[PDB]
There are 2 protein chains.
Amino acid sequence: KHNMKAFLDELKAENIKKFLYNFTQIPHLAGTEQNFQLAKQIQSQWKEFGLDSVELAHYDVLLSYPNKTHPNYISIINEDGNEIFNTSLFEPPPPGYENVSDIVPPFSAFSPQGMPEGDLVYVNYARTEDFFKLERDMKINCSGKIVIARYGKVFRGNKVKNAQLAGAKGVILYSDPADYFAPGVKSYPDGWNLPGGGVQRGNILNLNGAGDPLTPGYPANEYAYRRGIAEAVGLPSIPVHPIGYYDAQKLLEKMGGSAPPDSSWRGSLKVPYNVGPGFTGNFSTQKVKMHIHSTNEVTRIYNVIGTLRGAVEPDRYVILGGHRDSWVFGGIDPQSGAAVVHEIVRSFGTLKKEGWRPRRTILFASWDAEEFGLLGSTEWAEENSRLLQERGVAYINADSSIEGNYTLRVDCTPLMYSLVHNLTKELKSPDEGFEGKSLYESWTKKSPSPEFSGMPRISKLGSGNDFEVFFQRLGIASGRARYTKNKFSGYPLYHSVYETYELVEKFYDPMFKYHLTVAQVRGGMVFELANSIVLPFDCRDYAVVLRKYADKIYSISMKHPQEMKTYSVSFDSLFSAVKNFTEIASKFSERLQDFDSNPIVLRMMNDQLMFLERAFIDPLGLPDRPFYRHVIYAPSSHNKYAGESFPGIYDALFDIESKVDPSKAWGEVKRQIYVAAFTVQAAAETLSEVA
Amino acid sequence: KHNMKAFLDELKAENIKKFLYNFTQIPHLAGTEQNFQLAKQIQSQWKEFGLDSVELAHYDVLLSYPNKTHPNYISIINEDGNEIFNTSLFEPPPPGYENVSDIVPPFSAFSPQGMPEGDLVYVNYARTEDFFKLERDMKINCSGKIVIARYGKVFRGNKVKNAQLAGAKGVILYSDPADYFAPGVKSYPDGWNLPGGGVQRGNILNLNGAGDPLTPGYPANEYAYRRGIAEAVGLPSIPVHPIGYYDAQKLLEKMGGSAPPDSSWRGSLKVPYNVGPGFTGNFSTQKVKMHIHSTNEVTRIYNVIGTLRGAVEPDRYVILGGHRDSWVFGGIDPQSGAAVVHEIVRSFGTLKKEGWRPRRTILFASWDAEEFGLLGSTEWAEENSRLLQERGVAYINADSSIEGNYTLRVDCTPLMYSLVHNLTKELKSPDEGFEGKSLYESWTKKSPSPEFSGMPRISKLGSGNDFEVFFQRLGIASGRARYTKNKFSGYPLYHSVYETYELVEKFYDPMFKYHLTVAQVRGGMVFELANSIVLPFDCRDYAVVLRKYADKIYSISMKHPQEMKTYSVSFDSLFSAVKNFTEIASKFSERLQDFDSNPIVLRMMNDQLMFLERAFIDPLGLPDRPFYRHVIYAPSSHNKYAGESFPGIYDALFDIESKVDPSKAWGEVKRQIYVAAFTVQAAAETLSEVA
Ligand SMILES: *[C@@H]1O[C@H](CO)[C@@H](O[C@@H]2O[C@H](CO)[C@@H](O[C@@H]3O[C@H](CO)[C@@H](O)[C@H](O[C@H]4O[C@H](CO)[C@@H](O)[C@H](O)[C@@H]4O)[C@@H]3O)[C@H](O)[C@H]2NC(C)=O)[C@H](O)[C@H]1NC(C)=O
Ligand SMILES: *[C@@H]1O[C@H](CO)[C@@H](O[C@@H]2O[C@H](CO)[C@@H](O[C@@H]3O[C@H](CO)[C@@H](O)[C@H](O[C@H]4O[C@H](CO)[C@@H](O)[C@H](O)[C@@H]4O)[C@@H]3O)[C@H](O)[C@H]2NC(C)=O)[C@H](O)[C@H]1NC(C)=O
Ligand SMILES: *[C@@H]1O[C@H](CO)[C@@H](O[C@@H]2O[C@H](CO)[C@@H](O[C@@H]3O[C@H](CO)[C@@H](O)[C@H](O)[C@@H]3O)[C@H](O)[C@H]2NC(C)=O)[C@H](O)[C@H]1NC(C)=O
Ligand SMILES: *[C@@H]1O[C@H](CO)[C@@H](O[C@@H]2O[C@H](CO)[C@@H](O[C@@H]3O[C@H](CO)[C@@H](O)[C@H](O)[C@@H]3O)[C@H](O)[C@H]2NC(C)=O)[C@H](O)[C@H]1NC(C)=O
Ligand SMILES: *[C@@H]1O[C@H](CO)[C@@H](O[C@@H]2O[C@H](CO)[C@@H](O)[C@H](O)[C@H]2NC(C)=O)[C@H](O)[C@H]1NC(C)=O
Ligand SMILES: *[C@@H]1O[C@H](CO)[C@@H](O[C@@H]2O[C@H](CO)[C@@H](O)[C@H](O)[C@H]2NC(C)=O)[C@H](O)[C@H]1NC(C)=O
Ligand SMILES: *[C@@H]1O[C@H](CO)[C@@H](O[C@@H]2O[C@H](CO)[C@@H](O)[C@H](O)[C@H]2NC(C)=O)[C@H](O)[C@H]1NC(C)=O
Ligand SMILES: *[C@@H]1O[C@H](CO)[C@@H](O[C@@H]2O[C@H](CO)[C@@H](O)[C@H](O)[C@H]2NC(C)=O)[C@H](O)[C@H]1NC(C)=O
Ligand SMILES: *[C@@H]1O[C@H](CO)[C@@H](O)[C@H](O)[C@H]1NC(C)=O
Ligand SMILES: *[C@@H]1O[C@H](CO)[C@@H](O)[C@H](O)[C@H]1NC(C)=O
Ligand SMILES: *[C@@H]1O[C@H](CO)[C@@H](O)[C@H](O)[C@H]1NC(C)=O
Ligand SMILES: *[C@@H]1O[C@H](CO)[C@@H](O)[C@H](O)[C@H]1NC(C)=O
Ligand SMILES: *[C@@H]1O[C@H](CO)[C@@H](O)[C@H](O)[C@H]1NC(C)=O
Ligand SMILES: *[C@@H]1O[C@H](CO)[C@@H](O)[C@H](O)[C@H]1NC(C)=O
Ligand SMILES: O=C(O)CC[C@H](CP(=O)(O)O)C(=O)O
Ligand SMILES: O=C(O)CC[C@H](CP(=O)(O)O)C(=O)O
Ligand SMILES: [Ca+2]
Ligand SMILES: [Ca+2]
Ligand SMILES: [Cl-]
Ligand SMILES: [Cl-]
Ligand SMILES: [Zn+2]
Ligand SMILES: [Zn+2]
Ligand SMILES: [Zn+2]
Ligand SMILES: [Zn+2]
């Protein structure tokens, strides 16, 4: 038979291993020849695996690279202008790769050029609350200073935006062993920890969903009109550079000024973690100088797009997509995900060669330039937006399959909760001590739902990966699943040269059983979405969370009872809309279970299910973020990686006691309540009887 | 049989006559009790006629009314402050209506209050080119002056925006007999011409598609957050008032300053049509003073929404809508249209009582507050936007059925051209001398296509009526049809108290045969759209016009060959996209004629046809006009009533030789070419094979 069991059984750990090795021997940096070569390889292989068509979709987008003959570095300089300490020009390469060419040195992609010289201020994780503490409580002024911040907790672009708004003239990002060195584990190559010379690469844009900085709204095709650099979206205005903790120790050890305000500001290095500004006593005339010479350059990128046409509903698309570009070897990120997609394509292709086709069309994507701001997925979605918003059933992401070996981690729309629960109850746990038990059992034991007994945790979607355009801009039901550790900081070797095939094979997943489990979850979800007669979405699950999010946002507002009285701030309309949504969803579910042999009522009903996520889209977008259009979820304004619920109301309430015109500020809270209540009611009404 | 012939035959001229009489005995001004009473009557009748459900949808929107105890008027005042001439406080009521209560006196809805006093400048029709002539050629400065303009040629809101931008402190609008008095016809009540005391009411907003000025984007429901008046959309900043030509003569006769620049500036009154500023010699110390005391007030409005559920595709909507609110009696506008909708509903209901249902759902709408800026249709579309953009097949408008008795006038999307041609070939001409000939034959003879021999003229859609939200904001295929005279000025009694049942019965359509013909066209179009197995849209017709519009916009640009050379301004991408659209449309048409018994391929194909108009929508809107989202058509920026093709490029090119930074201006032309080429290509790709 050709059923999901046949599909799942065809998936093999040893194939995933072979593909991971094949994808991680040389760097595949976006915009480079090596990455174009890999795209062509994947195109050829997906064709041989059996897909109906496989094309490259290319775009010319703004990328950023260091200057090969003018390297980036940071100095401590003395009063004579002598550079008495310099940060490293590259990470010591791992064993047997010391002769690999074209390893990009650590840099912060999209940093402007400059050579700012100044006094250091240490800003902890450079979160909004860290700057509140510095400025409001400690009365420390970052204006004109170079800020040094540890990576972790929030997206690095948010740190840079916060530093810029504080008036910093430069940012140094570093990996503290508190966040990137697990106790009792050895440094690479002898374990999975970050060595003192390791450095986390990464872009520091604040695109808010725009895609290529030069072409917001439209694909960066051959005839595209581009913005000038001065009008580009999301570029930082101050130079930024990342360093390892050997180098950070040398910069932090001389810091003077104020003591850290409490222990949550101290990492694990042998330094005081003084906030500054500047250095102690004897060293007070020394300064820190950055030298950044990176350049932004419009560069061609290539997505691979494979199609497996549906037998019955070819105009309905289920998309499995993940990126192919890496900072260096991409041993975990992304090739652990890409190897899993490759094996899934191979398995679907085996069924296809035997005469099977899925009910709906499946699209498979190998995205480029994810590391530079989700550029490949976003430009392709911009080109194909009309097809996607009228035909897109679901998007399943497929970046890194593993970031640990402890349990499953799922983030998805409530529409997919029931699907994920049911699928994981049918899959074997790969976990030690859970032999013969289901993946649902192990996952629920290790990652209990904070709310419900006997259920697992499922998180919200924010951004920071290629699902963002599909979910937050276009309102296509989206999900992701991976194996994880015992949350937003990354595993120790993230975006470092040390993220290799050997890291995975030796320390993460020697038997490739966790990769196999993730292939079963991702592939199983795609199989069900593409083959179930009735789409496997339960609208009642959205009703449950909407009540939770309404209670949450009301509770935030209720910290300000006098203002709610003064400005007549009522959440009655939002609770009414949520109650209505609950009532209508329950009635829709009854009809879905009861409806008649009638394929128009079925597709009528399938279209109601498909367009339900779409109904949470507001075509006017969120305030000052036109490409974040989903009213229930958006990436947090303080941390792109985190999802925020009822983001328009949340941002209107955030730090509201600090606003100078409370009438105006509470007016905007009321406007956001109106928008949210209207959107929930309008989404509910899409599930009413159609006529 | 229950076919279109059965539907058409059931329509009766005598019923339309009875309904027109019933709808025009008392005023039905938006927001008044009389208008709510009529809404309730229509709701009850549509239920008795057989519709499945008929509901009122109400909204609380900004309306405008004169102050009953402080009337609006204009004076000529002498240097002593004595008002030596005053304009009329009301139009002399027509015979037998001199005792009707609640006739709203002439006013310009949404005028602010004020009592500006100044010197007059006469500005012809107050078009963009009239102000160019005054300012650039004649060196006349309107700043601080009261402007007097004749109605006609363009929407009155555009005149007021132009005057405001010229610095006027007030606008007087008047009806010149050149535009509103046909030679050799008697004044009402003895003929259809405007008497000297007649006055054209009308709103002077510049909403650009926003709907209620206080709630742009969202329906004005019970919990709506409203903008403050100071942030409202579209309100004029200077007082405005309309007058008749007896009153205009008294204001124009003393005008001095410059002679009119040419004969196109002179109307038919016995005055010189001097441009001013101010009065001649002896009267130079007299001034004109306005007294405007109207108030804007949030007021409840009521749409009637009737549903006839589809037998096969109930989740596909064909909408027939037109307004019910009138300025006074609405003898032509809108009740000649509303009586036709009423008879169409009655006819569909007769078939329904015999067991027939249409294939798709038909929605019937009686919109409120059209006269105050398309408020009722726009708020309802804002409330129901998600349902409409995923399910809306077509919108057919139904304002005034007749504005003359000469021939048919059709404006619609190219997708409806073939439908209209085929339908009119099957209908009888009502025209004298065309007995036994088709409506297509008479129409084509009287209104020849400028382009093709043996075909009739069909115009583009702009705005100024209730189709605007459906077509320009949401991208639902829309059309309208009416009988007309031998174009943008209106018939002589437009928006006057003299627009009565007697006007229609005596002078326009004594036998109601033109009303019947219009009911057959509108109703026939709705029947075909709701019942044809394959939707009756021909995408090839869009390809033909897209080439015409591309040639047109290129030809405008080519007036500036040096700049096109300097700034490398190429239309190659747009012509390529149009060529591709032509090629793909031809292939789609072949499949549509060839495809298999397969209802999924049919509906797949029906969805391709339905979403083709939708594909011309840009979610980012046109520059500074976010609610005009169609890239091929928008209302002209100089005249809301006219449609403009490739409006983004057209507005970027308009008056470009006057822009101070040509680099920036031509850059924006290139950006608009990119947006248009991308949109045409993206729309074409929706007709490609789906997978
Ligand atoms: C959740 O679904 C329910 C339907 O089950 C829906 O109920 C609707 O609520 C609105 C808002 O309260 C009701 O609006 C009323 O409609 C009547 C006419 O039917 C009007 O007369 C009312 O206006 C009067 O009273 C107001 C309040 O005091 C005054 O402000 C006003 O000036 C008038 O005096 C009022 O508009 C509506 O009837 C029901 N509809 C039903 C029961 O079908 C509710 O709105 C949904 N929630 C959301 C957030 O949409
Ligand atoms: C109308 O439909 C046609 C398809 O029939 C479509 O043709 C496409 O045109 C684009 C733009 O010209 C082509 O893009 C080329 O793609 C190749 C790879 O296939 C690239 O190597 C090319 O880039 C090189 O050359 C450029 C021009 O000199 C340089 O600027 C560039 O730096 C490179 O050197 C180029 O991107 C594309 O291949 C075809 N696709 C086909 C034939 O399938 C056309 O775009 C459609 N019109 C519109 C407005 O969309
Ligand atoms: C996840 O799995 C659960 C458990 O199987 C699925 O829920 C079950 O779905 C079936 C099919 O709709 C329901 O059966 C129905 O029962 C009603 C009344 O008894 C009957 O009228 C129908 O003819 C049908 O047999 C079943 O009740 C339901 N079980 C529960 C506990 O809800 C669920 O749908 C799966 N989720 C997916 C596929 O997204
Ligand atoms: C308006 O009326 C015209 C004239 O009837 C319609 O065009 C005609 O449509 C029919 C049905 O698609 C076409 O017949 C087809 O012919 C082809 C090849 O000969 C065959 O493969 C099909 O099986 C089918 O019989 C006919 O050719 C076509 N005539 C012309 C001149 O185009 C038209 O569709 C109507 N427009 C609407 C309904 O919007
Ligand atoms: C990754 O695997 C691919 C596919 O097997 C290898 O590419 C093939 O290499 C052979 C020998 O060089 C050629 O004959 C084929 O044309 C290649 N096929 C394709 C589809 O590209 C590639 O060599 C492997 N890469 C590594 C690093 O092992
Ligand atoms: C840090 O790097 C800088 C840049 O290479 C070194 O400074 C240079 O040293 C050479 C040789 O002594 C001089 O001729 C250059 O003029 C210097 N350049 C600058 C910008 O100062 C510096 O010696 C290094 N410092 C340490 C401690 O290694
Ligand atoms: C317009 O026609 C309607 C419908 O026939 C008339 O309203 C009816 O009037 C009778 C007598 O007053 C009542 O018994 C009915 O209840 C009314 N029906 C409805 C549905 O409202 C109305 O009188 C006519 N108006 C004019 C001006 O002739
Ligand atoms: C035009 O109308 C104004 C306003 O009614 C008239 O002026 C008023 O006349 C009365 C009685 O003579 C005075 O007591 C008021 O003070 C006047 N009001 C103002 C604002 O001036 C005026 O007479 C009318 N002019 C003509 C020619 O009829
Ligand atoms: C990189 O630095 C070199 C050497 O100093 C310089 O000549 C060149 O301009 C730079 N390259 C780029 C792309 O900026
Ligand atoms: C911080 O210092 C800068 C630079 O002198 C100054 O302009 C700014 O006002 C200061 N801000 C605060 C809050 O003290
Ligand atoms: C794999 O799991 C074991 C046992 O819990 C643990 O000791 C090991 O460090 C894990 N490896 C990684 C990379 O997390
Ligand atoms: C209308 O004018 C009257 C009489 O002068 C005045 O008392 C009242 O304020 C005005 N009404 C409105 C609604 O402005
Ligand atoms: C028109 O007159 C006003 C009022 O004095 C003046 O401010 C403005 O600059 C003038 N404009 C031109 C073009 O002369
Ligand atoms: C009706 O048509 C006749 C003949 O062409 C014409 O004389 C008459 O004025 C028309 N009526 C109107 C209102 O146009
Ligand atoms: O730019 C983003 O929004 C994300 C880029 C990338 C996603 P990944 O590193 O590959 O996890 C990152 O977080 O640096
Ligand atoms: O506000 C509009 O866009 C149109 C209102 C109305 C349409 P109608 O007068 O009823 O022809 C008018 O033109 O004054
Ligand atoms: Ca773009
Ligand atoms: Ca509104
Ligand atoms: Cl992922
Ligand atoms: Cl109309
Ligand atoms: Zn990644
Ligand atoms: Zn990454
Ligand atoms: Zn009208
Ligand atoms: Zn009107």
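Residues displayed in chain A correspond, in order, to Swiss-Prot positions 55-540, 545-654, 656-750.
This deposition comes from X-ray crystallography, 1.6 Å.
Note that Cβ sites are derived from N, Cα and C of the backbone, with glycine treated the same way.
Within 10 Å of the C-beta of A:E424 (active site, nucleophile) there are 26 other C-beta atoms, taking all protein chains into account. What Swiss-Prot records for A:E424 is active site, nucleophile.
The feature substrate binding site is assigned by Swiss-Prot to A:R210, A:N257, A:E424, A:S517, A:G518, A:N519, A:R534, A:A535, A:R536, A:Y552, A:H553, A:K699, A:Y700.
Other Cβ atoms within 10 Å of the Cβ of A:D453 (mutagenesis position) number 25 in total over all chains. Annotated Zn(2+) 1 binding site per Swiss-Prot: A:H377, A:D387, A:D453, in sequence order.
Within the same chain, residues at least 6 positions away in sequence whose Cβ sits under 8 Å from that of A:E425 (Zn(2+) 2 binding site) are A:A84, A:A163, A:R255, A:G256, A:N257, A:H377, A:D379, A:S380, A:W381. Annotation comment: Swiss-Prot describes A:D387, A:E425, A:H553 as Zn(2+) 2 binding site, evidence class experimental evidence.
One mutagenesis experiment catalogued in Swiss-Prot, A:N76 to A, is accompanied by this note: Loss of glycosylation. Reduces enzyme activity. Cβ environment of A:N76 (mutagenesis position): A:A393 lie under 8 Å away, each six or more residues apart in the same chain. DSSP assigns A:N76 (mutagenesis position) to a helix.
Shown in sequence order, A:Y127, A:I128, A:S129 are the residues of the chain, 6+ apart in sequence, with a C-beta less than 8 angstroms from the C-beta of A:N140 (mutagenesis position). Annotation note: A:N140 (mutagenesis position) sits in a strand segment as assigned by DSSP. Annotation of the mutagenesis experiment A:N140 to A in Swiss-Prot: Loss of glycosylation. Severely reduced enzyme activity.
Where Swiss-Prot documents A:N153 to A as a mutagenesis experiment, the accompanying text is: Loss of glycosylation. Severely reduced enzyme activity. Long-range Cβ proximity for A:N153 (mutagenesis position), meaning a same-chain Cβ under 8 A and a gap of 6 or more residues, is found for none.
In Swiss-Prot, a published mutagenesis experiment is listed as A:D379 to E or N, annotated Complete loss of activity.
Here the residue is the original one, while Swiss-Prot reports the published mutagenesis A:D387 to E or L with the comment Complete loss of activity. Note on A:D387 (mutagenesis position): other Cβ atoms within 10 Å of its Cβ, all shown chains, come to 25. In the three-state DSSP classification, A:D387 (mutagenesis position) falls within coil.
While the structure shown retains the original residue, Swiss-Prot records the mutagenesis experiment A:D453 to Q with this note: Reduces enzyme activity.
Every protein chain shown contributes to the tally, and the Cβ of A:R210 (substrate binding site) ends up with 26 other Cβ atoms within 10 Å. Look at A:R210 (substrate binding site): DSSP puts it in a helix.
Of the binding-site residues A:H377, A:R534, A:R536, A:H553, A:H377 has the largest number of other Cβ atoms within 10 Å of its own Cβ. Other Cβ atoms within 10 Å of the Cβ of A:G518 (substrate binding site) number 18 in total over all chains.
Restricting the recorded positions A:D387, A:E424, A:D453 to those with a CA within 10 Å of the CA of A:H553 (substrate binding site) leaves A:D387, listed by sequence position. Among the recorded positions A:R210, A:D387, A:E424, A:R536, A:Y700, not one has its Cβ under 6 Å from an atom of ligand 14. Using a 10 Å Cα-Cα cut-off around A:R534 (substrate binding site), the recorded positions A:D387, A:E424, A:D453 reduce to A:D453. A Cα-Cα distance of 11 Å separates A:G518 (substrate binding site) from A:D453 (mutagenesis position).
Only A:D387, A:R536, of the recorded positions A:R210, A:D387, A:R536, A:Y700, have a C-alpha within 10 angstroms of the C-alpha of A:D453 (mutagenesis position).
Same-chain residues at least 6 positions away in sequence with a Cβ under 8 Å from that of A:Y700 (substrate binding site) are, in sequence order, A:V208, A:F209, A:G516, A:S517, A:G518, A:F546, A:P694. With a 10 A radius on its CB, A:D379 (mutagenesis position) counts 28 other CB atoms from all the protein chains.
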